[PDB]
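The structure appears below as structure tokens.
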Amino acid sequence: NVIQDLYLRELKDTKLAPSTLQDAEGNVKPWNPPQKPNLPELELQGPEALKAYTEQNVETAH
Amino acid sequence: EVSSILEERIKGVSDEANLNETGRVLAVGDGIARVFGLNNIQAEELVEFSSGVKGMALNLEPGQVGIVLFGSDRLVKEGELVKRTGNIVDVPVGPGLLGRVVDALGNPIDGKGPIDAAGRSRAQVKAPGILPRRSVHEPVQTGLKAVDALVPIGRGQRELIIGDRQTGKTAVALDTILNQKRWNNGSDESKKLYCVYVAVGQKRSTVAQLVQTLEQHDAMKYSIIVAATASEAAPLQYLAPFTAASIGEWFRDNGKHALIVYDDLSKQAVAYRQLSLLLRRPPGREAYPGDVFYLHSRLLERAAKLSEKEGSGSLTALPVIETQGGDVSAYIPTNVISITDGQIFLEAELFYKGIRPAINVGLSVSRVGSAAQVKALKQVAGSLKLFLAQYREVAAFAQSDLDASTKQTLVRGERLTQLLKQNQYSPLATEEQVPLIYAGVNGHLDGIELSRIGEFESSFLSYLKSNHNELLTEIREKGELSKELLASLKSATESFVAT
Amino acid sequence: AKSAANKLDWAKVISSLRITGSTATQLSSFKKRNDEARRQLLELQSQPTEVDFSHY
Amino acid sequence: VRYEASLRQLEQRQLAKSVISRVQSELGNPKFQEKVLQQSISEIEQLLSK
């Protein structure tokens, strides 16, 4: 009765208002890239280090 | 979408039928509407006003039935139909309530849609009897090192968390909830404690913080938080632990395990006072309602540990009581202390002195004690209780020319006390409680200076994980420390201390 | 696993006590231990690589 | 996901206040009179059915 009236009115006479996906973007965190592979670069290459180390600390094992 | 759901909802309300009993408010004042009518009204039955507020009818008086309004006074106004809902206060209960913040009535206040529930059960049902209950026998590891060693907490036995005002009492409790995640996540259904936290009289902002904190530690998925906030009307606040107990019953009856932490019963008391005094029921001691011992006793005894006849369920409980200025002689604390079966007494001085959790080792007691505590943890921390006892006694002697014996106690004692601190809002697995405590007990860390105790703790854990996570896994799973395991442990500690 | 390398390492650390030649050698072993301990907790922390297209 | 859910909530309250606007229209109509007749016969049907 009143149920029917409400049902009728609600469904028919107004529905969803406008709302854009674009506007949504502002309110969410957007995807961004995982920049950089982050290559490590070789350290201590060559016997330059070795000659340095042999000479530098001469402290013997006790 | 939302339009479809609304269309479903309008369709989902249907025309009513003739509704037995009616009242007309005789006078409504003070949130205590007194209605003339309601010829047959069951005591404590829920009655719904014309306005839309709900109430229960605590006093059935000889000529008027005194409804107590569950909302703002303004809603009801003198003379107006008072419909009889016809079901004594009951709240939806079920497995489905897991993960929803619901109010005292049971309505979803989390806003995550309708609460799917498997039964509605009354909110005043009497506690398990003499023959249904079988003695406590399953540890509940709260994950705080101090609680787990000093004051063991077992399944199905209420233990108070009585302490000084706003010394982060709630924090001690919340920690217990977090540790239950470890057992909970798995597949062993004789291990999952499904906790329900009952926030009574806490500001809505505080309960929002609670909700967020639980979500942050990914803990809502075994939590139900019945929240009746400070704003909510004094009847709702009154029925809030009682309602909560009913939520717990589904877990207990269906044979799960669960822990319901009533926080804080001190505010529960205040709400009962408000109802009783306003209903003009005779006043009593310290202006607290006359039967106040009876009210608290009803709530707290619904906790139990069911016998193997009755499905071996449990319903551990942990009421939190706020001690106003630490006066444990006060009427509301004293009543509760008697009712409970244990105490944890958080002391403000300790809190200030940087011991957080601030359990005062002396004034806490566990009355179910050694039934709880993992067998492993029991073995290597019987000593811990005794050592700390000496440290307390010899504490005041720390003001000169002191015996070597006295000095030995002091070194060991200071190091232990420092060791038992736990960083706030992080639980610690039982399998790492047994190793850490082992070190202090065996005196390995006596040598380590106080400032480095903290660093040592974290280091020991990493060292244990790298060097022998075999040892850790054995400790965890065997759950009992055999002499061979203790042997390996002694070695491990020796190695760790050496580095 | 990584623990095999480290079991030999720490056995060697307490042996390295018995050599006084060490200066920063023990600090180099300590460093390898640090980052080794970091990678295991990194690896244990690991999220599933992609979002669930089923649920999420 | 968070904003999507928020947008659904925003929709639910928006279409709710629009429903209130339709209600104010409904109570004006002499449907207000005609539905009393519907209620009259409904109560007749109901109370006799008891």
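Swiss-Prot numbering applies to chain B: residues 44-442, 445-544, in that order.
According to its header, the structure was obtained by electron microscopy, 3.8 Å.
Every residue gets a Cβ built from N, Cα and C, even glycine.
Positions annotated as ATP binding site by Swiss-Prot, on the basis of similarity to another entry: B:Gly206, B:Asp207, B:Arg208, B:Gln209, B:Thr210, B:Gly211, B:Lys212, B:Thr213. For the recorded site, B:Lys212 (ATP binding site), the DSSP three-state label reads helix.
Record note (Swiss-Prot) on the mutagenesis of B:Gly291 to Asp: In ATP1-2; growth-defect. Around B:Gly291 (mutagenesis position), a 10 Å sphere centred on its CB holds 26 further CB atoms from the protein chains shown.
In Swiss-Prot, a published mutagenesis experiment is listed as B:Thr383 to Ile, annotated In ATP1-1; growth-defect. In the structure as shown, the Cβ atom of B:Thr383 (mutagenesis position) sits within 10 Å of 23 other Cβ atoms. DSSP assigns B:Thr383 (mutagenesis position) to coil in the three-state reduction, placing it in neither a helix nor a strand.
Of B:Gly206, B:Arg208, B:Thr210, B:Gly211, B:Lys212, all annotated as binding-site residues, the residue with the shortest Cα distance to B:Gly291 (mutagenesis position) is B:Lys212. Each of the binding-site residues B:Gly206, B:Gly211 was scored by other CB atoms within 10 A of its CB, and the lowest score goes to B:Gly211.
Taking a C-beta cut-off of under 8 Å and a sequence gap of six or more, B:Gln209 (ATP binding site) has these contacts in its own chain: B:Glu365. Separation of the C-alpha atoms of B:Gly211 (ATP binding site) and B:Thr383 (mutagenesis position): 21 Å, rounded to the nearest whole number.
B:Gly291 (mutagenesis position) falls within a helix when secondary structure is assigned with DSSP. Within the same chain, the residues at least 6 positions away from B:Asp207 (ATP binding site) whose Cβ sits under 8 Å from its Cβ are B:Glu365, B:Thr366, B:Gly368, B:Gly369, B:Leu389, B:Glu390, B:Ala391, B:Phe394, listed in sequence order. Note: the ATP site is recorded as B:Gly206, B:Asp207, B:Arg208, B:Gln209, B:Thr210, B:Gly211, B:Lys212, B:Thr213; in the same chain, B:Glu365, B:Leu389, B:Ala391, B:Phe394 also have Cβ atoms within 8 Å of that site's Cβ centroid. Looking only at the binding-site residues B:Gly206, B:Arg208, B:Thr210, B:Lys212, B:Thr213, the one with its C-alpha closest to B:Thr383 (mutagenesis position) is B:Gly206. Within 10 Å of the Cβ of B:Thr210 (ATP binding site) there are 22 other Cβ atoms, across all protein chains.
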